[PDB]
Amino acid sequence: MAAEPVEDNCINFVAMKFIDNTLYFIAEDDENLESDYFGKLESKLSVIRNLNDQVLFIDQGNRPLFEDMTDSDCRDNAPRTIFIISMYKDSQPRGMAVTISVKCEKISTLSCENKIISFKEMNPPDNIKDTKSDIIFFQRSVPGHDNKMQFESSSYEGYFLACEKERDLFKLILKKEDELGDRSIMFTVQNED
């Protein structure tokens, strides 16, 4: 809740919101840090934790089953927001290609079309070969952190997912690796073993 006056240069997310097809993040200690951490934006990190079952990882063959991962009850409220990381086995024979999606009332897929972060009511592609790169991501590590994971668009190499603070919530934006820090912080995800 309360935040410490430290230069750990990392914000932790513990909750999310999906509003008008826009993805928001809630910090663990979003009472103090909002006006403390952001005096010296030296390309600082943020990471989301799966401590509330809010991050979903796909191994392979569950990728196309997103439709069946939704709820049918409490339709007036819809299910909580879950952030999805997909993986391919066929794409990137010498790496790892991914797509980013969110689960809610519907299944939403993240696009970086025109370097703009937007969500579309569509299922994820089967591969990166016959698919528009605008909706394809590549999986990268963070240079200095193992647990932290970051994503960049296929269309625009060097452009990574980032978070931006509007008033209290954080929203998902696209920023160049060199741009990160210009009123922005890096969005990362905590992996699992």
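Here the Cβ of each residue, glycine as well, is placed from N, Cα and C on the backbone.
Taken residue by residue with DSSP, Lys44 (mutagenesis position) is part of neither helix nor strand, so it is coil. Here the residue is the original one, but Swiss-Prot notes a mutagenesis experiment at this spot, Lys44 to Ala: Reduces binding to IL18R1 and the ability to induce IFNG production.
Looking at Swiss-Prot, the entry for mutagenesis of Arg49 to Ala says: Reduces binding to IL18R1 and the ability to induce IFNG production. Within the same chain, residues at least 6 positions away in sequence whose Cβ sits under 8 Å from that of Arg49 (mutagenesis position) are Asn12, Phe13, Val14, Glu28, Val55, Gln190.
Under the DSSP three-state reduction, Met69 (mutagenesis position) is assigned to helix. In Swiss-Prot, a published mutagenesis experiment is listed as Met69 to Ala, annotated Impairs binding to IL18R1 and the ability to induce IFNG production.
Record note (Swiss-Prot) on the mutagenesis of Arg94 to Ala: Impairs binding to IL18R1 and the ability to induce IFNG production. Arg94 (mutagenesis position) has a Cβ environment of 4 other Cβ atoms inside 10 Å. According to its DSSP assignment, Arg94 (mutagenesis position) is coil.
Neighbours of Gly144 (mutagenesis position), defined as other CB atoms within 10 A of its CB across all chains, total 7. Where Swiss-Prot documents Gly144 to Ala as a mutagenesis experiment, the accompanying text is: Abolishes binding of the preformed binary complex of IL18 and IL18R1 to IL18RAP.
Note on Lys44 (mutagenesis position): other Cβ atoms within 10 Å of its Cβ, all shown chains, come to 19.
Rounded to a whole number, the distance between the Cα atoms of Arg94 (mutagenesis position) and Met69 (mutagenesis position) is 30 Å. Classification of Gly144 (mutagenesis position) by DSSP places it in coil, neither helical nor stranded.
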